[PDB]
Amino acid sequence: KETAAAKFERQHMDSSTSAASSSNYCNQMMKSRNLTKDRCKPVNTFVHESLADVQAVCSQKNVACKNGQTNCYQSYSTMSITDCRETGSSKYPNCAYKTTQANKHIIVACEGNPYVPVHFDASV
């Protein structure tokens, strides 16, 4: 059954692009990563870095997660991220997203051994 660590990679990693390059990125990626299968996931972030650099955040700065959990970590560095937010025209199964490209610090929740990212908490 898909592990939380593999789910994190499927929902949030895009190491094969340095940034989104068209306003269609989100529409394409959300669908291809199967995030719109049962319903339109309202918001999702993609990280354009190597997985190794993202797993390493689990050893960077410890911060409370937005929900008060103490297993969150904030990247020491800014990262290339694409934010995808549902549009007013989004209608299941035709989920429609606005693509935003930015460079920010990321916040993830880590668990297990090896200790790796399992949830994308926020970009700051």
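Throughout, chain A uses Swiss-Prot numbering, with the displayed residues spanning 27-150 in order.
Placed from the backbone N, Cα and C atoms, the Cβ positions cover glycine too.
Sequence annotations record features per position, and here Swiss-Prot assigns active site, proton acceptor to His38. Using a 10 Å Cβ-Cβ cutoff, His38 (mutagenesis position) registers 20 neighbours.
The annotation active site, proton donor is assigned in Swiss-Prot to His145. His145 (mutagenesis position) carries a strand DSSP state (E or B).
If you look up Swiss-Prot, you'll see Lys33, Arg36, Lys67, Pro68, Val69, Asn70, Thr71, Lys92, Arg111 marked as substrate binding site. In sequence order, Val144 are the residues near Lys33 (substrate binding site), counting only same-chain partners six or more apart with C-beta under 8 A.
In three-state terms derived from DSSP, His38 (mutagenesis position) belongs to a helical segment. Swiss-Prot lists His38 to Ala among its mutagenesis entries, and the accompanying note reads: Loss of activity.
In Swiss-Prot, a mutagenesis experiment is listed as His145 to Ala, annotated with the note Loss of activity. For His145 (mutagenesis position), other Cβ atoms within 10 Å of its Cβ number 19.
The Cβ of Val69 (substrate binding site) lies under 8 Å from the Cβ of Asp109, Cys110, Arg111, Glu112, each of these being in the same chain and 6 or more residues away along the sequence. Cα of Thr71 (substrate binding site) to Cα of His145 (mutagenesis position): a span of 11 Å. The Cβ neighbour count for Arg111 (substrate binding site), using a 10 Å radius over every protein chain in view, is 14. Its own atom aside, the Cβ of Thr71 (substrate binding site) has 21 Cβ atoms within 10 angstroms in the protein chains shown.
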